[PDB]
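First the structure, in the form of structure tokens, and then the observations on it.
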Amino acid sequence: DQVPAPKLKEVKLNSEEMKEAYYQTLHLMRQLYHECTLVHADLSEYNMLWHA
Amino acid sequence: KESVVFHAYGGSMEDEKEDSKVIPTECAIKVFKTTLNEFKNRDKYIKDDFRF
Amino acid sequence: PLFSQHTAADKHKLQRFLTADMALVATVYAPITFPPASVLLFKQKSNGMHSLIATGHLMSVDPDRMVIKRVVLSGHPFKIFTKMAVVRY
RNA sequence: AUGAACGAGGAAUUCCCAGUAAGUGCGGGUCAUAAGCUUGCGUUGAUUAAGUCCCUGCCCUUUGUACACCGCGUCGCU
RNA sequence: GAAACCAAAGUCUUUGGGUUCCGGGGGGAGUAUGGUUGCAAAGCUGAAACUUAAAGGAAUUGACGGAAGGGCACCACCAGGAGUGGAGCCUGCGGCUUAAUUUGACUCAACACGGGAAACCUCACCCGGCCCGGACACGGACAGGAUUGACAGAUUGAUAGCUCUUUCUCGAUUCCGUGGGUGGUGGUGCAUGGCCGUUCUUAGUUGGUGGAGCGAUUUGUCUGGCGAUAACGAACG
């Protein structure tokens, strides 16, 4: 509905949700390093969005 | 600072091509800033790339 | 008739008066005649005196030659910004 | 009386090399009534460096330099 | 000599030793046609129609390098200091409402700036009311009045004659139109001046004389890591 996804820093997640987000970020970093063969080099709280 | 992100509503292409990419209903258009002299420090991640 | 400019374009601006030097096109419903043809223009001055006004030749006969009447509306700009104006009347 | 947030502050960023920052008040301007602003003045008063082009800009110098070519089309009548 | 350059490309307007070939702005075009040679491909000779105001030659600088070096500066950095950004709040900005929440200003070169800490004034903005402070000249009206000011009541926020009633004042000091002057914190700072800010608190700017070149131009305004040194002097900063 023309509303962009909020950033990870601005998202108020619970402890389990924060752990799941950290695990997803680690898995994404591993997939980028291994499968995509690229380093983001600008990964931070403002470069990650939480959606669904 | 370097690019502007705009949310927009995409159109439905009436061309019935088998290889036509599906246009999403909501799209983000990123337009990089070309009139700002603050991009002098970005050469470190471009000159090191063998593809360009 | 209706007087128009004798140019090469499609549209012809209507002339609301007869000019003393410009060569115009008089356009009217008339019996069809094949060009060339000498054309004379007269008017009753007074007591049945036919006065000559204008003369020429007959151009091609067609109803597709449209005549355009124009009206220009004037306005006095009383406020001026850079490339922006506020106009009244 | 009321007593809140505020537990030294992410990304990011400003000014500053000695009676200097910073702390501290005072006076002038404003001003009928008036300073959190501003312009000045004294008081207390240090750590770091005697450098560099790493960032941002700016500045010069020398070397040459007065849109070249090869890779937009088919049909239709008067 | 146009110069690059050339002891010939010299002895050329101070033009004449002998002789051969050959060029006449650029394209069309070394094309078509014809002749001739050739096994052939081709060669030799070789137009025109039409088309354009340039095509070209030497030398001189450099706008610009997507060319490389230095050098400068706590409005850049290192070593740090004290901070802002995080709290409450004061004041300027926008967005939003409001009748108005006037306005100028938007990177450093706008944002506690407009000396702008505005209860009235300021004040331009909103609502309401009052006055002419229409100078001047012309025409008309006007002394048997052109007018001005005003008690009381109605109205009014207003001891606002602002309008009416009530009729009391005033002696051309005028009034109505015509031209036409003033008055504006009204609009253009992208029409101006002045002043200010900025580039830039940079490190440059311009002249004169001498020498090279026909000239554009060059040397000066300087190669080097003492020494070369056609250059020398000024002025502003």
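Numbers in chain B come straight from Swiss-Prot, and the residues shown are 261-312, in order.
Per the header of the entry, the method used was electron microscopy, 3.7 Å.
Every residue, even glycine, has its Cβ placed from backbone N, Cα and C.
Here Swiss-Prot notes a mutagenesis experiment, B:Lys290 to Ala, with the remark: Decreases autophosphorylation (in vitro); abolishes inhibition of TNF-alpha-induced NF-kappaB activation; no effect on interaction with IRF3; fails to activate IFN-beta promoter and IRF3 phosphorylation. In sequence order, B:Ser263, B:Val264, B:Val265, B:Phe266 are the residues of the chain that are 6 or more apart from B:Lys290 (mutagenesis position) and have a CB within less than 8 Å of its CB.
In three-state terms derived from DSSP, B:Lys290 (mutagenesis position) belongs to an extended strand segment.
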